[PDB]
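All remarks here apply to the structure that follows.
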Amino acid sequence: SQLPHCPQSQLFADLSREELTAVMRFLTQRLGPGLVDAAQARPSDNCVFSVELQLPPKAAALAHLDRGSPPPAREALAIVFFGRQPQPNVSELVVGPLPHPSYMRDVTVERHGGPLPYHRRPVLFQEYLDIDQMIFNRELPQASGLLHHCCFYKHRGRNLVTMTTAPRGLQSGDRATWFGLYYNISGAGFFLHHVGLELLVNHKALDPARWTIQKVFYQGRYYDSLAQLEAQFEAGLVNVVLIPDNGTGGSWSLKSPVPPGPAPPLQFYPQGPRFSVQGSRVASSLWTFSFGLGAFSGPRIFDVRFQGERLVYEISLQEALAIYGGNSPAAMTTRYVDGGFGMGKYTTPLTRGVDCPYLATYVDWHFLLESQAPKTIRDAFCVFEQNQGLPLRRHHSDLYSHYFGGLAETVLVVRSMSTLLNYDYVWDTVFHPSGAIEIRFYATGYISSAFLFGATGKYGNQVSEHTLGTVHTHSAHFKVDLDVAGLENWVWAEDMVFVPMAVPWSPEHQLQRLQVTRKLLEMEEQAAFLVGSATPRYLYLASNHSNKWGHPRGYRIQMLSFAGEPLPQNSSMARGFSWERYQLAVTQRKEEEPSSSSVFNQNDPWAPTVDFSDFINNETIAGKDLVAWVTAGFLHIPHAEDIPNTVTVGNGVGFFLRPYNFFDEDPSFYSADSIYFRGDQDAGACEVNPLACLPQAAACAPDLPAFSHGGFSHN
Amino acid sequence: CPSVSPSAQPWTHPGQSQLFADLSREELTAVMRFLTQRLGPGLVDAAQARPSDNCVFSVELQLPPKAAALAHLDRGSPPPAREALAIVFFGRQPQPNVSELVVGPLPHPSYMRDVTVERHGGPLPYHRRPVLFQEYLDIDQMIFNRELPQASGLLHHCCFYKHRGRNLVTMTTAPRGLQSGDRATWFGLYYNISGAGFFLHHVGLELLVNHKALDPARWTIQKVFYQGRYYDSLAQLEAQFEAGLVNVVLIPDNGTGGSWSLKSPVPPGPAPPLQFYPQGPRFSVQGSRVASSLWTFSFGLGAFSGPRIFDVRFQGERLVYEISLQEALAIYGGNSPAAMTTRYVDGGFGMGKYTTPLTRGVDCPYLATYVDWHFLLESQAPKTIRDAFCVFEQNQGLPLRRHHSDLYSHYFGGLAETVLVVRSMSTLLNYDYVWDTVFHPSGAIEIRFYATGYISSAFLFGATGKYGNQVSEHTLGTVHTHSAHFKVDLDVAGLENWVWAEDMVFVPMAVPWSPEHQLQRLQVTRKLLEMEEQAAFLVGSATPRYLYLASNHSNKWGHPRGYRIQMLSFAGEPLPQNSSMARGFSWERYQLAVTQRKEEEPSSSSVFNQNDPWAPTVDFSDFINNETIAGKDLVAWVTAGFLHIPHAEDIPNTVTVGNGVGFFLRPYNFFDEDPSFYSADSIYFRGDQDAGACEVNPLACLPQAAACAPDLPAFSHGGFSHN
Ligand SMILES: *[C@@H]1O[C@H](CO)[C@@H](O[C@@H]2O[C@H](CO)[C@@H](O[C@H]3O[C@H](CO[C@H]4O[C@H](CO)[C@@H](O)[C@H](O)[C@@H]4O)[C@@H](O)[C@H](O[C@H]4O[C@H](CO)[C@@H](O)[C@H](O)[C@@H]4O)[C@@H]3O)[C@H](O)[C@H]2NC(C)=O)[C@H](O)[C@H]1NC(C)=O
Ligand SMILES: *[C@@H]1O[C@H](CO)[C@@H](O[C@@H]2O[C@H](CO)[C@@H](O[C@H]3O[C@H](CO[C@H]4O[C@H](CO[C@H]5O[C@H](CO)[C@@H](O)[C@H](O)[C@@H]5O)[C@@H](O)[C@H](O)[C@@H]4O)[C@@H](O)[C@H](O)[C@@H]3O)[C@H](O)[C@H]2NC(C)=O)[C@H](O)[C@H]1NC(C)=O
Ligand SMILES: *[C@@H]1O[C@H](CO[C@@H]2O[C@@H](C)[C@@H](O)[C@@H](O)[C@@H]2O)[C@@H](O[C@@H]2O[C@H](CO)[C@@H](O[C@H]3O[C@H](CO[C@H]4O[C@H](CO)[C@@H](O)[C@H](O)[C@@H]4O)[C@@H](O)[C@H](O)[C@@H]3O)[C@H](O)[C@H]2NC(C)=O)[C@H](O)[C@H]1NC(C)=O
Ligand SMILES: *[C@@H]1O[C@H](CO[C@@H]2O[C@@H](C)[C@@H](O)[C@@H](O)[C@@H]2O)[C@@H](O[C@@H]2O[C@H](CO)[C@@H](O[C@H]3O[C@H](CO[C@H]4O[C@H](CO)[C@@H](O)[C@H](O)[C@@H]4O)[C@@H](O)[C@H](O)[C@@H]3O)[C@H](O)[C@H]2NC(C)=O)[C@H](O)[C@H]1NC(C)=O
Ligand SMILES: *[C@@H]1O[C@H](CO)[C@@H](O[C@@H]2O[C@H](CO)[C@@H](O[C@H]3O[C@H](CO[C@H]4O[C@H](CO)[C@@H](O)[C@H](O)[C@@H]4O)[C@@H](O)[C@H](O)[C@@H]3O)[C@H](O)[C@H]2NC(C)=O)[C@H](O)[C@H]1NC(C)=O
Ligand SMILES: *[C@@H]1O[C@H](CO)[C@@H](O)[C@H](O[C@@H]2O[C@H](CO)[C@@H](O)[C@H](O)[C@H]2NC(C)=O)[C@H]1NC(C)=O
Ligand SMILES: *[C@@H]1O[C@H](CO)[C@@H](O[C@@H]2O[C@H](CO)[C@@H](O)[C@H](O)[C@H]2NC(C)=O)[C@H](O)[C@H]1NC(C)=O
Ligand SMILES: *[C@@H]1O[C@H](CO[C@@H]2O[C@@H](C)[C@@H](O)[C@@H](O)[C@@H]2O)[C@@H](O)[C@H](O)[C@H]1NC(C)=O
Ligand SMILES: *[C@@H]1O[C@H](CO)[C@@H](O)[C@H](O)[C@H]1NC(C)=O
Ligand SMILES: *[C@@H]1O[C@H](CO)[C@@H](O)[C@H](O)[C@H]1NC(C)=O
Ligand SMILES: [Ca+2]
Ligand SMILES: [Ca+2]
Ligand SMILES: [Ca+2]
Ligand SMILES: [Ca+2]
Ligand SMILES: [Cu+2]
Ligand SMILES: [Cu+2]
């Protein structure tokens, strides 16, 4: 013996390197020279900010996928900043038959009913650099006496770093950004090392020369300017607290002081993998779908088919939201609308063996954002099968007949991860062998901290020396366009109630008769459930047709959410993310309603570009193309166990999509992996029980490839 | 490659005793010998016993008092007396009762004490006794010999009644009557399907058997339900049948599909994923102790209460003295008498007593560690459930923590989550409960149960879905609720604990640097829960999103060291209080409750509540009164459950997907930092370093170390029995 080694269209695929190049060429040509690389651009420059796939209309996409009609025009969307103009109108531009582009159309006025104001533009990478020039050259030296005393200020400024805040002002049009100052920690999170200084930078002016500092916050007190502070410091009435710059422990490191022990468990596929990834399609025994990333909206999946039948046209991440409170101006006013940064744009490489199982299939992402040449995130997606170590179904019979019949649960996962400043979002889409789909998101990585000062926990817990863990809420929104056995769908709500009754065979007694309550949700407003409201324990979208037993074929939404209290309606800001107020909502699917948020809401939520609440508009949902909008989130009070990073344990939040009288029986009855044997049969007979042959088939060493990491440069 | 353990399991310090281990084969025998001797002959084997017999029903471990167990485990004092509890049916008596008997220093027993009056303040009425196995058989003798032939004219037309032999089977129901003292049991009749679930094949006939009488001869049938109508007797029916005015619907005798089979018609494809430990396992099971790098605990099964875990220590420090399953509950509704009155208090049967063997590769990962359970229940010799427990490490394929830094400094730091699982499975008639306890490397503990197996069905007749969905031909999937109760005795950094509730609120404010504007100031609300009543959260009430039990002392950062209860529950509407029955499972009405831990309050339920819930033996709500929970030995009672409306996807069995329900126990300012920073398995590397250098990144050496065929043993299965 010498034991051996172990072994449909691309219509939703993200744009390829060539396709991105072809649109940029087309753009530089037909948009008139005078065009700046977005990495270099200034406010008054003309700029291509983003180029990514423009999703096709549903009717044409379906006509192709089902009826066999020709494909709709594959198109791209480009976001262009028009700065070299007296009145800038930032513009949305559709481009070309995209294999060989040939036209261009401005849809800004079409979609948003008017020009997009220039102040809504996301803060460019160059703009961030210009801001640091002002802070470190023009501004911080004015307080170098203070900074020398507190913060180890070196005459060449880079022992400090800045981190952005959130809605840039108090009012539509504003562009004033608080910036915290942190020690530039090497090889670990700086987010835990706030030096106690925040600066309110006004960078609305098209000329960076005219940018000013409106306010200064230092270790618990406000000031008018860095001079106004520095004066009071040298006057002896600004008492510093030394924030150390270096130490040992989790506050300072991610490297463990403990050497590796015996290896942890490892999965492998003893008879080869049981799925394939061809570009943007994944195909398996049971499942079929196309996947991808929106540059700003994030992970998304299309044309999902269980055993050949479409369940859902589109499941896409729509927006993520982090609302903070604190004792300092940065924390108590931060409301991150992360789509304004980009969940796809900030997708980080997946570390083989940590982020996914070692033997997962890792896939690269190509993008064109804030530059002129397209780039790649290596290992942006991972796709893998996971043995849950759990049975999908089971029965063990000792009664009247001796038999066992079960099936271990093995799932198919698709995963992306977005690192947005301090934290890391994980985006799970899990496909179950019962026909159910699962959407779970996780929040890990570093917390956001502030300098600790006279406060009684109204704003968080002390996690380390001089460091306040600022309270905040996470919440995300998902577009779920179910097409349950066709387009036309209805929304059902079923639930329970007890009814007192005389016992039929003894009316002198009283029982409580358990019954099912069922209601058809006719209007959009009946399917809009606010956060905090009582919710039907069974809510499902169903077809007009029936299964074998006469029940409408539906799937059901089941939510795992600990949703936090939403930002009040009184706040002018709330309209920019009014989807937070809901747990779940079903609206008519409409081409002119493709998303619940916009990349332009982050910088101007008071005059929102997209306001989700407008979609809920008093229509019928009885027999239309429906789409479910699910909000999942939770409240996070940071604590000491949250200082290496946030652990994922218990913080996974999301929802299930489960068949409810959609089939005539559970399809895992037909499973090729279901185990069954009688008590009079031989359970060790490989003939009878495939598990008995597992030692023979799994008697091989894996061929697990050499460790690669997708790298990261300095973008 | 390795075959057993690698580098000698763990090296920690001492303090490993099996004071909580279930009784061994020897220990059970010694008590039975002791009982037959000193309890006076006239004693019958429980498997053979009749109502009027004298009977040993159960013998199992009697848990020690906390104070003596702790003094031994910590202070070093001698162990408390290892004892056992025996349930004895006293039938050969003018006034028959059931009695609870403690017995002996249990290595070599020497005494006996009746604690029935001590614990329950009086004798245990005999009608509360669980229905014996022999009692079920006697009922079937009555039904099949004395009773069913009286309607064989009907039965030959509808149901393939063969001569006298059984092709039909009965299934019990739940609270046996309408009133304290009753013992009248509905029995459904089903085709005795071979090799698959009979529960999906209700023939449409239910019989109300009165078996309260100590003499089986005096047992009678009070009522008969057939295909939508009631009758007085099987003769009264059989009359109207031959009279031509009882219209039968043929229920078929046989078929194909999930309605009829569990065997797939599809042959095996390529093997599914498999885990293994490339450098040996990283944990050990010595009897009832489990020990790993991080975790240490003793596990077991109560015969009626079910799975339980004791003396849990993360990195050598106790977090919890006891986490035990307490009771499981299934409340049904239906169009027939059986369904619409069924309220199973499964502890009255036994979650441990009905623990089934774990099939290697389906119920747990193939390479899990399977452990046997010894018991003495309804017999005179102890038996064994082979592979009753499984213990294993599971790579979650999920990171525990992660950061990928592209900003100001190029680094990655993370750790893939690997968990430690302990699992039992209880098959109670139609359904299969899975009992998970998952130990996380963050210091968190997780309790998840699952419900799978066959649904209970009834014969379908004129009904508009008020009681369920039609799942197959002539089969109604009856609506019901699952719910279970957990005793969680946390001792957070000592016995004395307080209960904290933290939650959130927004406060309008003028903007400090622009008072012309308004902000909404996010703040934290915090309240100390002082009285037991403040910590009793009813189902449907609003719950603090942060609720935790904490010590008097503080972590490095001055915060009280606590753990936190986080619940994943979709709990169903509870049985109303207006019902006289509800007192037998009043724990259902709460989501979570914290009470003073007391020796005389060891359990929220009783095996004797199933047959007499109107006069409950244990009434949970009595635990909640006007006592302080500010600085005592506390104990949390967590309820988790959901509503189940059966549907077509539930006809091979119930899938576990999404039906997992339970709660988390997570550290909240208990440590000075997340202990997984110190993980031996944490990955970290800078951008200027070599990620492929094994020196730098242990993952790079994984292909070298995982170049190994496993040594996965030959498949065993734990067999079955005729009980
Ligand atoms: C916060 O503090 C940190 C230290 O405490 C600072 O970290 C330092 O950042 C600099 C700037 O990024 C790093 O640059 C130096 O090292 C790199 C490494 O080069 C190697 O790896 C590259 C992959 O990124 C390859 O592309 C290279 O070919 C090489 O294999 C050098 O690339 C740097 O550039 C040098 O050479 C170029 C070209 O000739 C010159 O233009 C530069 O002037 C320079 O001479 C640097 O040598 C540095 O590694 C890093 N230090 C540590 C210890 O990690 C950090 O800069 C600071 N804050 C900010 C805002 O950056
Ligand atoms: C928001 O702002 C954007 C730009 O910031 C606006 O887009 C501009 O729209 C203007 C009209 O609203 C348009 O202005 C005039 O010019 C175009 C013609 O220019 C286009 O076509 C030429 C081709 O024509 C000949 O001449 C050119 C030299 O100009 C030669 O190179 C060429 O070879 C050919 O012989 C293109 O070359 C050129 O690049 C333009 O695409 C007219 O059609 C208009 O009617 C109008 O008179 C201006 O060109 C647009 N800017 C562009 C395309 O960069 C947008 O309108 C605005 N929207 C709102 C609501 O304010
Ligand atoms: C289930 O829903 C589908 C989809 O339609 C949607 O749901 C229904 C319930 C409504 O809410 C609609 O508003 C939604 O769009 C239904 O599909 C339709 O089914 C029809 C019957 O099978 C079919 O037409 C048939 O009859 C045609 C004759 O027209 C009749 O009506 C006119 C008056 O309008 C009457 O004068 C005339 O005498 C006829 O009786 C005939 O031409 C067709 O060949 C066919 O036989 C529709 O074509 C079809 N819809 C489409 C778009 O094709 C389905 O009926 C629903 N089933 C139910 C409710 O059981
Ligand atoms: C944290 O809590 C523990 C547990 O006690 C519980 O919580 C405290 C806060 C109270 O609410 C108790 O009612 C709860 O049961 C505390 O443990 C206790 O700590 C004491 C201080 O070390 C210790 O007693 C010490 O002092 C004794 C002298 O008695 C003094 O008080 C009387 C007035 O009553 C006075 O006349 C006398 O002159 C003394 O000044 C001494 O005899 C002891 O030997 C010992 O040195 C208690 O024994 C102990 N509790 C128990 C049950 O043993 C702990 O202090 C708290 N820590 C904090 C608040 O930081
Ligand atoms: C409901 O129907 C069930 C089947 O339809 C009945 O199950 C049967 O129950 C009997 C009694 O418990 C059980 O024992 C019988 O078969 C044994 C095994 O068969 C022998 O022969 C085979 C070869 O054919 C050989 O491989 C075996 O090793 C074994 O030697 C006999 O050993 C035994 O003596 C007895 O005859 C049956 O196995 C079982 N049949 C099935 C198909 O499960 C059940 O009894 C009935 N319910 C009630 C309440 O009656
Ligand atoms: C939100 O807007 C509602 C509008 O009806 C307003 O009532 C709330 O303002 C005030 O809240 C106070 C409690 O925090 C209350 O004492 C006061 O009466 C109430 N104002 C009025 C006119 O009744 C607004 N709440 C918030 C949080 O902004
Ligand atoms: C942060 O501080 C540690 C010590 O706390 C530094 O370790 C020092 O390293 C230098 C050179 O590498 C030695 O000369 C010192 O003797 C070390 N000190 C101790 C106490 O071990 C570490 O270098 C510091 N971090 C950085 C980035 O310089
Ligand atoms: C169940 O029946 C299967 C096929 O028999 C079918 O049923 C009878 C009533 C007739 O309608 C006949 O024409 C059909 O073919 C068998 O293959 C199977 O063995 C039967 N199951 C048993 C006997 O347990
Ligand atoms: C219980 O009885 C009271 C009688 O006062 C009644 O008001 C209440 O509605 C009843 N509850 C239920 C669930 O029937
Ligand atoms: C004490 O218990 C009674 C019920 O007997 C209750 O009404 C009262 O509110 C309780 N008081 C306190 C302080 O717990
Ligand atoms: Ca709408
Ligand atoms: Ca739809
Ligand atoms: Ca109490
Ligand atoms: Ca306690
Ligand atoms: Cu968070
Ligand atoms: Cu159920």
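Since chain B takes its numbers from Swiss-Prot, the residues it shows come out as 41-763.
Structure determined by X-ray crystallography, 3.8 Å.
Cβ atoms here come from the backbone N, Cα and C positions, even for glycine.
Per Swiss-Prot, these features apply:
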- B:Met211 to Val: Increased activity towards 2-phenylethylamine, and decreased activity towards methylamine and benzylamine; when associated with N-394 and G-469 (MUTAGEN)
- B:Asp386: active site, proton acceptor (ACT_SITE)
- B:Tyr394 to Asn: Increased activity towards 2-phenylethylamine, and decreased activity towards methylamine and benzylamine; when associated with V-211 and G-469 (MUTAGEN)
- B:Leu469 to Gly: Increased activity towards 2-phenylethylamine, and decreased activity towards methylamine and benzylamine; when associated with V-211 and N-394 (MUTAGEN)
- B:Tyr471: active site, schiff-base intermediate with substrate (ACT_SITE)
- B:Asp529, B:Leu530, B:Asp531, B:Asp673, B:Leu674: Ca(2+) 1 binding site (BINDING)
- B:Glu572, B:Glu641, B:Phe663, B:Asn665, B:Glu667: Ca(2+) 2 binding site (BINDING)
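In the three-state DSSP scheme, B:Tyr394 (mutagenesis position) is classed as coil. Contact with chain A, taken as any Cβ pair under 8 Å, is found for the recorded positions B:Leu469 out of B:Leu469, B:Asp531, B:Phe663.
Taking the Cα atom of each, B:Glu572 (Ca(2+) 2 binding site) and B:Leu469 (mutagenesis position) are about 37 angstrom apart.
Just so you know, of the binding-site residues B:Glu572, B:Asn665, the Cβ with the fewest other Cβ atoms around it within 10 Å is the one at B:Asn665.
Take the Cα of B:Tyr471 (active site, schiff-base intermediate with substrate) and measure to each of the recorded positions B:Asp386, B:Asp531, B:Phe663, B:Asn665, B:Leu674: the nearest one is B:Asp386. Spatially close to B:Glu641 (Ca(2+) 2 binding site) yet at least six residues away along the chain are B:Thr635, B:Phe663, judged by Cβ distances under 8 angstroms.
Of the listed recorded positions B:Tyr394, B:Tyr471, B:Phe663, the Cβ environment within 10 Å is emptiest of other Cβ atoms at B:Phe663. A count of other CB atoms within 10 A of each Cβ picks out B:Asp531 as the most crowded of the binding-site residues B:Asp531, B:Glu667, B:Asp673. Note: the Cα of B:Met211 (mutagenesis position) and the Cα of B:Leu530 (Ca(2+) 1 binding site) are spaced 40 Å from each other.
Ranked by Cα separation from B:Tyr394 (mutagenesis position), the recorded positions B:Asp386, B:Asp529, B:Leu530, B:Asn665, B:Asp673 are led by B:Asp386. Checked against B:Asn665 (Ca(2+) 2 binding site), the recorded positions B:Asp386, B:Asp529, B:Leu530, B:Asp531, B:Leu674 differ in C-alpha distance, with B:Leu674 being the nearest.
Under the DSSP three-state reduction, B:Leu530 (Ca(2+) 1 binding site) is assigned to strand. When the Cα atoms are compared, B:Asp386 (active site, proton acceptor) and B:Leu469 (mutagenesis position) turn out to be 10 Å apart.
When secondary structure is read from DSSP and collapsed to three states, B:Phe663 (Ca(2+) 2 binding site) falls in the helix class. The secondary structure of B:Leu469 (mutagenesis position), as reduced to three states from DSSP, is coil rather than helix or strand. Cβ neighbours of B:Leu530 (Ca(2+) 1 binding site) (same chain, under 8 Å, six or more residues apart in sequence): B:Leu359, B:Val360, B:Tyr361, B:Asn537, B:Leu589, B:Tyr603, B:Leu674, B:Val675, B:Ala676, B:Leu705.
Cα of B:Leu469 (mutagenesis position) to Cα of B:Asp529 (Ca(2+) 1 binding site): a span of 30 Å.
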